[PDB]
Amino acid sequence: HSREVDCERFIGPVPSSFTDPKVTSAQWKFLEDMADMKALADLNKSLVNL
Amino acid sequence: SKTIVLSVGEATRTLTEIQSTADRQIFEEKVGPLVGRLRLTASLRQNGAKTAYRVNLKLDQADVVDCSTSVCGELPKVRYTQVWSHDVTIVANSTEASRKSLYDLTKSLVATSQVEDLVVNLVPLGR
Amino acid sequence: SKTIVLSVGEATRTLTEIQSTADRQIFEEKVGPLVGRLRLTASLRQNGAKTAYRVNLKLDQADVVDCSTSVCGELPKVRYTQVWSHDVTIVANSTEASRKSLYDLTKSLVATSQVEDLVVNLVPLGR
Amino acid sequence: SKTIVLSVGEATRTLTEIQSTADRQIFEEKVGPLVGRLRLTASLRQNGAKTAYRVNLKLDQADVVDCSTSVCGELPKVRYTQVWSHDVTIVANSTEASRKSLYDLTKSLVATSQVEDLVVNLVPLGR
Amino acid sequence: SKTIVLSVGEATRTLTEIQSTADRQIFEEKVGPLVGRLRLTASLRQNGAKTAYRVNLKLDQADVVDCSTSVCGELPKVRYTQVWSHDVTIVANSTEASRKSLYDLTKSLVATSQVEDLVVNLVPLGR
Amino acid sequence: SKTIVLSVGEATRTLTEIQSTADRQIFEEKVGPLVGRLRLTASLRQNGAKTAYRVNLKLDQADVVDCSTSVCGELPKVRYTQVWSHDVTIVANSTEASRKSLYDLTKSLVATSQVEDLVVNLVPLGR
Amino acid sequence: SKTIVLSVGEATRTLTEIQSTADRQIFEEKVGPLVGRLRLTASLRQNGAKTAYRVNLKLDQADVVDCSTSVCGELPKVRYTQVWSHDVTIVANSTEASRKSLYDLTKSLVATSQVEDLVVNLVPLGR
C-alpha cells in the first residue's frame, strides 16, 4: 500500500486563548503617561540642531 | 577564596574572588563562559595627610553573542560594555548615626521607582 | 613500534610512535582523524662541556570541527592550538634521593587542586 | 600570607608566599635555611591582541652543603641548581570538557612509571 | 567493447573499455556522471635486452560534489584525487608454481585485516 | 618480535620483524636460509605542507639454487630478483566509507581471475 | 626493556637496555652511579653489494673516584677510560659447523690462561 497525507487537516482545533485581550484602566493610564513622557523627551532632542 | 551570593528573585548568582590584592580586589561571576561576564573592582585608599579616605567600586558586564547554533563557525564575541563606577569620600572622624542615615537614604533612592524609570525609559528623574 | 596507554578514568587512549629519531621523538595518538590530534615531542641532549643535560617535552592537541553532518560541504578544519612545553636541566652527578623527592613534589603539585583551579577558573595560584 | 601544604608520603612541607605581585608570584619553602631551598615562580599574562593567555610556572631547588660538623670552619654553600619551567598557552574561548580531559591526560602522564624511569635511570621514554 | 563486473557485496559495478590501445588500456566505470569516476590504466612492455617485462596498473577515483539540490547554481565539482599505481617486474623464464605461490601470498596479504586497519585507522602495519 | 602469519592453503609461513625503524620497517621470513628469502619493506611519511600522506610497500623474494646434493662444491647462489612496490597517496580528511569501498574494490580486483591470468599466462587484462 | 645478567663468581650484575635503536644498541649497567659505569655498544650492518655483514661490539668501563668521605668537597670524578671494540666479518652463505667450531675455538682462547697472563702481567702471548 501507499498512502498520501494532506498535512492541512491533521491538526487539532484552535485554542480558546485567541480572544480579545482585557486591559485595565490603571494599565492604560500608566502606558499613556509613559508615552507622553517619551514624546516630551523626544522633543527636547530636536531643538539641539538649532 | 571568597564567595558572594546575589538573589535576583528566582535564581542565585555566585561571584568568586579571583585577584586577591589590597589595592585592587577583582571579583568574577562563575556561571559558564568566563570571558565577557560579571566583574567587580574594589579599591580602598587614603588621601592628603591622613585626613579622610577614598573607596572606589566599579561593576562591569559585557554581553556575548555566538553563532555556532546555526552558522557553522563563529567564536563567542563580545558586543557592548557597561561601566558603573562609584566614589566614596567619607572622613574617619564622622558620625555613625549620620552614616547609617546616609546609607538608608541611598538604599531608598536606589530601591525607588524613579531611578528604575530613569534607567529603563531614559526619562529624566522628576516625579 | 611503541605504544603508550593513558587512562583518563573511563576510557583508555593509545599513542603510537611515528617518527623514531634520537634527537626528536614524535608520538601521535591513534583514535580517528590523524590530523589535528594529540602529539608529543621529546628531545634529549647535552650542554656546555659535558656537564649536565637538557630534556624537552612538548604536548600539543588541536581541536577540529566539521559541518558534514548538517551543511552539505565542509572539510574537517582545525580551530585553536595549545602548546605545553617543558625543560629539564638535571646534572648527571646529582643524588637519586633528591631526584626522587623532586619528582614526588612535582607529582604532588600536579595532582593538587590548586593547579586545576588555576587552569580552569584562571584564578592565580594562592590558596 | 599564603600557605601551600605538600604531602610527600610521610611528612608535610609548607611553602609560604614571599613576594606577592601580580606579574610575578614567588613562593618559598620554610623548613630551615632560607638560602638554597625550594622556590616557585608563577606568572600570568596575555598575548597578541587579547586573543589567548600565557602562564609560566618554574620550580627551583638548590642543594646545600656544610662542613661545620667536622671541619672547623665552612659556611653553608650551594652546590648545583635545577630549573624546571613550564609554558601554558590556552585560549579563553575553548572548552571546559577539553581542558579537563587535557589536565587528566597530563596528570596520568606525570603519575605514570615511564616518566619516573626517564628521570631516574635517564632512559629515553619508550615502553 | 570490454566489460568488467566487480562485486562489492550488495551491488555490482560495471567498468567499460574506453581507450583500447596496446601500450595504454583505459577502463572507465559507467554508473552516472562520467567525469570524476573510477578509471583504470594498464600498461605492458619489455625491458633491457628482451630479458624480463614490466606491467603497470593504476586505479584512480576522484570524488565529486554538487549543490544544485539546495543552492541555486553549482556545477558538479571534483574534490580530491587518489592514485594507486603498481609495478610488476616478472621475468619470462621463471616458475609457474612460484608465480602461483606469490600470487596467493599477495592475495592473502590483501585480504588480511592488517592492511585494512593500516588503510582505515592509519596505524602502521605490525600485529 | 613482531610475527606475521600467512596462510598459503596447506602450510603457514612466518615473517619476523628484523629492522624496527619508523621510516623503514623490514620484515624477513624465517624458514631456512636467511639469504635470498622473502623480505618486505614498509614506509610511511607526509607530503607538501601537512596535506596528505605517502605509504610505500615493497615485497621482494629472490630464488636460490644449490649444487651440494650432486656436485662436490657450490655455495647457495641467488638467481633472479623480483620487485613489487606500491604507492598509497590517501589524504587525511577523506571518507571512511569511501576508503572501505576502495579497499573492497582493490581486494576484489586482486582476488579476481583476470589478474591471475595476466600474471601467469602474460595475457593482457581484458575479459 | 632488556636485562642482561652476568655472573662474576659471587655476585650477579645487571645491564639494562637504554638506547634501543637498530644501528646502535646501548646497554648500561645499573648498580649505583650511572655516570662512569659499564656500557656496551652493539652495531650490525651489511657491506658492499649484499655479500657479507659487519658486526661491531664495544665494551667501555671508566673508573670513578670520590673524596666526600674525608675531604669536604669533591664531586665523583672519572679517572681513566678503557675501550675494547670488536669486528665480526662473517658471510651469510657459510657453514654452521664451521661457525660453531670457530666460536668454540674463540671461547677456548678466551678462557685459556695465556690471555689472562698477557692481560695481567703484560707478558707477550707465547707459552
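Residue numbering in chain E adheres to Swiss-Prot, whereby the residues present occupy positions 2-128 in order.
Every residue gets a Cβ built from N, Cα and C, even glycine.
Listed in sequence order, the residues of the same chain lying 6 or more apart from E:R40 (mutagenesis position) and placing their CB within less than 8 Å of its CB are E:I27, E:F28, E:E29, E:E30, E:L60, E:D61, E:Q62. Quoted from Swiss-Prot, the note attached to the mutagenesis of E:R40 to L states: Loss of translational repressor activity.
Here Swiss-Prot flags E:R40, E:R46, E:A53, E:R55, E:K59, E:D61, E:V84, E:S86, E:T90 as RNA binding site, drawing on experimental evidence. When Cβ atoms from all protein chains are considered, those within 10 Å of E:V84 (RNA binding site) total 13, not counting its own.
Non-local contacts of E:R46 (mutagenesis position) by the CB criterion (under 8 A, 6+ apart in sequence, same chain) comprise E:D24, E:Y54, E:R55. According to Swiss-Prot, the mutagenesis experiment E:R46 to P, S or V carries this note: Loss of translational repressor activity.
In this view, E:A53 (mutagenesis position) is surrounded by 17 other Cβ atoms within 10 Å of its Cβ, with every protein chain counted. According to Swiss-Prot, the experimentally introduced change E:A53 to L or P is described as follows: Loss of translational repressor activity.
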Spatial neighbours, same chain, of E:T90 (RNA binding site) - Cβ under 8 Å, 6+ residues apart
E:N48, E:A53, E:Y54, E:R55, E:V56
Are there any residues at least 6 positions away along the chain from E:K59 (RNA binding site) with a Cβ closer than 8 Å to its Cβ? List them or say none.
E:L41, E:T42, E:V84, E:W85, E:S86, E:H87
Listed in sequence order, which of the recorded positions E:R40, E:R46, E:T90 sit with a CB under 8 A of chain F?
E:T90
